[PDB]
Amino acid sequence: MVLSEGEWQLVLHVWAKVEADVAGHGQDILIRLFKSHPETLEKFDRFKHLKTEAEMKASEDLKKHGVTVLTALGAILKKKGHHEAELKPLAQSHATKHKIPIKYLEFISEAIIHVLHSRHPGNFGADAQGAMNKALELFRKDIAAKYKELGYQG
Ligand code: HEM
């Protein structure tokens, strides 16, 4: 699948507002994921002891990881589909070390769309959401293909 230039522009336009507060978006997305799908929290030995949203919001450690997550995803998006090099080490560690099924990549994709919809309604209308969903579907499809090459079904 291939996105048009118009679709990439919708994606990068809303991402530019995300980059105004990377740590805050990183927090909201991870907390959203953990509250909506609590089984994902079990993949993080670092975090699985956090019992409540209040404890999550206070964790400087979780906030740091949100920044790492959003910075990696941002670098991928800015490649506008030319992301094979960024994707190799990410697929390797999430297949082999962390063992993250594609289903969980779908769950965090929903958290991203939900947070952007909440914080940026003016820049995340139907067309912009469609473009963002397409970009994330492309990310997941390419990561799934690498998973298969590396020997993990996901
Ligand atoms: C857009 C989706 C995601 C991106 C861009 C991303 C990115 C990253 C990056 C850059 C790291 C640090 C380096 C590395 O180990 O590769 C990391 C670590 C990690 N990721 Fe992800 N990740 C994503 C989704 C997920 C999901 C959905 C889960 C689990 C449900 C997960 C589980 C983990 C774990 C357990 C670690 C190790 C954390 C630690 O102990 O420090 N990742 N991720």
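Header entry for method reads X-ray crystallography, 1.8 Å.
For all residues, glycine too, the Cβ spot is worked out from N, Cα and C.
Some features that Swiss-Prot has for this protein:
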type: BINDING; residues: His65; note: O2 binding site
type: BINDING; residues: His65; note: nitrite binding site
type: BINDING; residues: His94; note: heme b binding site
type: VARIANT; residues: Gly122 to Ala; note: In metmyoglobin
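Across the structure, the residue listed as 'heme b binding site' and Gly122 (variant position) place their CA atoms 34 angstrom apart. Counting only same-chain residues six or more apart in sequence, none has a Cβ lying under 8 angstroms from the Cβ of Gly122 (variant position). Close to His65 (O2 binding site) in the fold, though at least 6 residues off in sequence, lie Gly26, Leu30, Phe44, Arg46, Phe47, each with a CB less than 8 Å from its CB.
In the three-state DSSP classification, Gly122 (variant position) falls within a helix. Under the three-state DSSP scheme, the residue listed as 'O2 binding site' falls in the helix class. Taken residue by residue with DSSP, the residue listed as 'heme b binding site' is part of a helix.
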